[PDB]
Amino acid sequence: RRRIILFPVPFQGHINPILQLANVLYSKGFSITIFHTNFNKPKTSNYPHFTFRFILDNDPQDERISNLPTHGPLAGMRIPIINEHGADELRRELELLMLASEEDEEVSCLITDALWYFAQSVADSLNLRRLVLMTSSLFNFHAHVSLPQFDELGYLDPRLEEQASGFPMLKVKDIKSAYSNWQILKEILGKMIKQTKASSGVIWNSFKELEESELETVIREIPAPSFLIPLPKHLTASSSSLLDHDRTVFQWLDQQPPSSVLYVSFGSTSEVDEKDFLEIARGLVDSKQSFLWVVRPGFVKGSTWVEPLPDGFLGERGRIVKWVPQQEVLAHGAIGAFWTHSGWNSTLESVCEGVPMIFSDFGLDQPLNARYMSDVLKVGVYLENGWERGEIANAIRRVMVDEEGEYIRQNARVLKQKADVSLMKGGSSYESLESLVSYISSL
Ligand SMILES: O=c1ccn([C@@H]2O[C@H](COP(=O)(O)OP(=O)(O)O)[C@@H](O)[C@H]2O)c(=O)[nH]1
């Protein structure tokens, strides 16, 4: 019998894939321990088959992380702080668990978010193999490792619409948006890459037929074995939701004709102007399509939730809610399209449910995902120039209704079919999971 310890980053887009992976590995016969902060902890009662151990921010909470806001952009300061200072405690917790191990039980490996680069030297010091879960795409990584060529060209130092000389698949404007914050994030990024290369294995939330152009880069740049597993095709992340679901949406979805509803969501941490929020809204009302919008409290700047919106503005065709089981909504027959911020989990969920997309972005990997999806795979339309009520209306209608958008809708159906085929025997994802289990078992 073999145990795997998994250590996620405590944010929705990072907890979701790591607990999907944990469930996949449990289904293959491993026992599971989750090391987690108290901050943003998921509902442990949803996981009776996992053992949770809460670490790093137990009371008395430390002076370096105590006082930190639980919401907003500053909540992410916990990540560099834990990387810088958490090694001693992580080692103690791993050793305690390895000690209490049953006689017939061995800890096979530690799997961490790639962002926990500090865990490599900790695992090394215990003779414990560490594997890394990437929560972003292979294409994004390929763009990472190409930054030197980008740096020389001054792309990183603020000709927007031409293709990048290194990357034909990207525009210069994409690269400028993705790496707008290079002084600040550059340090974390380099160490994350270095310790991912130095790990014992890299698990990617993707599949070969989604990112075939990128496989050779990962083989060449990362000496450790890579595994591609499309986690949403195995199970949804419903059980790791950090917020209560509004399931009243499914009764409303059941009142809509097939493929008639635009699902709209900009993720778990994006935020917008009071100006932009009302323009998007008019863009939705203008498209004349039915829509289900998820607006996270605080998504709006200056408002607690949605106060700028006049009572009844959405009228007959629109509903706004705070939070849903997103992949389950995307699977509903009423959904015709997904207007997304292009976060990687959302993008992959939509791909796995065969839903074509309209793309916005808020930087980081998001513009790269939108570019790849829209121009390589051609499963959506990219709103790559801000929020205009007009342009929004046309993109929505092009994907949902226009005969001219039929190829985008068909591409999304075919790509979902490829995801499904990949989990079949002899499929790429099946073989990658088979390889991952036997590899972990050999450790
Ligand atoms: O109403 C919502 C909105 C989002 N999500 C989930 O939140 C995660 C968001 O991750 P993503 O990588 O798309 O973007 P982020 O929020 O990290 O920017 C995904 O798994 C979504 O399915 C959800 O369950 N309900």
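Chain A uses Swiss-Prot numbers throughout; the residues present, in order, are 12-169, 174-458.
Cβ coordinates come from backbone N, Cα and C, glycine included.
Residues or ranges marked as active site, proton acceptor in Swiss-Prot: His25. Cβ neighbours of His25 (active site, proton acceptor) (same chain, under 8 Å, six or more residues apart in sequence): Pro19, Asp124, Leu126, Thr146.
When secondary structure is read from DSSP and collapsed to three states, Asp124 (active site, charge relay) falls in the strand class. Positions annotated as active site, charge relay by Swiss-Prot, on the basis of experimental evidence: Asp124.
Swiss-Prot lists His25, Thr146, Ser147, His155, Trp359, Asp380, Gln381 with the feature rebaudioside A binding site. Within its own chain, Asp380 (rebaudioside A binding site) has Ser147, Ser148, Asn151, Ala193, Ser357, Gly358, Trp359 as residues 6 or more apart in sequence whose C-beta sits under 8 angstroms from its own.
The DSSP secondary structure for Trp338 (UDP binding site) is coil. If you take the C-beta of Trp338 (UDP binding site) and look for same-chain residues 6 or more apart in sequence within under 8 angstroms, you find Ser256, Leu258, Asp259, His260, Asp261, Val309, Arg311. What Swiss-Prot records for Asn27, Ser283, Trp338, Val339, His356, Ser357, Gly358, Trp359, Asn360, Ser361, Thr362, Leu363, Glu364 is UDP binding site, and it gives experimental evidence as the kind of evidence.
For the recorded site, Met145 (mutagenesis position), the DSSP three-state label reads strand. Among the mutagenesis experiments that Swiss-Prot reports, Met145 to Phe is described with the note: Reduces catalytic efficiency 19-fold for stevioside.
Among the mutagenesis results in Swiss-Prot, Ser147 to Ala has the note: Reduces catalytic efficiency 173-fold for stevioside. The residue drawn here is the original one.
There are 23 other Cβ atoms within 10 Å of the Cβ belonging to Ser147 (mutagenesis position). For the published mutagenesis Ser147 to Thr, Swiss-Prot gives the following note: Reduces catalytic efficiency 142-fold for stevioside.
Neighbour count (other Cβ atoms within 10 Å of the Cβ, all protein chains): 21 for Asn151 (mutagenesis position). For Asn151 to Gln, Swiss-Prot lists a mutagenesis experiment annotated as follows: Reduces catalytic efficiency 4-fold for stevioside.
One mutagenesis experiment catalogued in Swiss-Prot, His155 to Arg, is accompanied by this note: Reduces catalytic efficiency 29-fold for stevioside. Listed in sequence order, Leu204, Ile208 are the same-chain residues at least 6 apart in sequence whose CB falls under 8 Å from the CB of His155 (mutagenesis position).
Listed in Swiss-Prot as a mutagenesis experiment, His155 to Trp is described as follows: Reduces catalytic efficiency 25-fold for stevioside.
For the mutagenesis experiment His155 to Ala, the note given by Swiss-Prot reads: Reduces catalytic efficiency 3.5-fold for stevioside.
In this structure, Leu200 (mutagenesis position) is part of a helix by DSSP. Here Swiss-Prot notes a mutagenesis experiment, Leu200 to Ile, with the remark: Reduces catalytic efficiency 4-fold for stevioside.
Under its mutagenesis annotations, Swiss-Prot gives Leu204 to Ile the following note: Reduces catalytic efficiency 2.6-fold for stevioside.
Cβ environment of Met207 (mutagenesis position): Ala125, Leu126, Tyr128 lie under 8 Å away, each six or more residues apart in the same chain. Experimental mutagenesis at this site is recorded by Swiss-Prot as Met207 to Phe, annotated: Reduces catalytic efficiency 3.6-fold for stevioside.
Under a cutoff of 8 A between CB atoms, and with a sequence separation of 6+ in the same chain, the neighbours of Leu379 (mutagenesis position) are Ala193. According to Swiss-Prot, the mutagenesis experiment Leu379 to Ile carries the annotation: Reduces catalytic efficiency 2.5-fold for stevioside.
Its own atom aside, the Cβ of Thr362 (UDP binding site) has 25 Cβ atoms within 10 angstroms in the protein chains shown. Only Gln381, from the recorded positions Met145, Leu200, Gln381, place their Cα within 10 Å of the Cα belonging to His356 (UDP binding site). Cβ-based neighbour count (10 Å, all protein chains) for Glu364 (UDP binding site) stands at 26.
In this structure, the CA atom of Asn27 (UDP binding site) is 12 Å away from the CA atom of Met145 (mutagenesis position). A C-beta separation below 8 Å, combined with a sequence spacing of at least six in one chain, links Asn360 (UDP binding site) to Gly24, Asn27, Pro28, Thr146, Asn220, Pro247, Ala252.
The Cβ of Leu200 (mutagenesis position) lies under 8 Å from the Cβ of no residue that sits 6+ residues away along the same chain.
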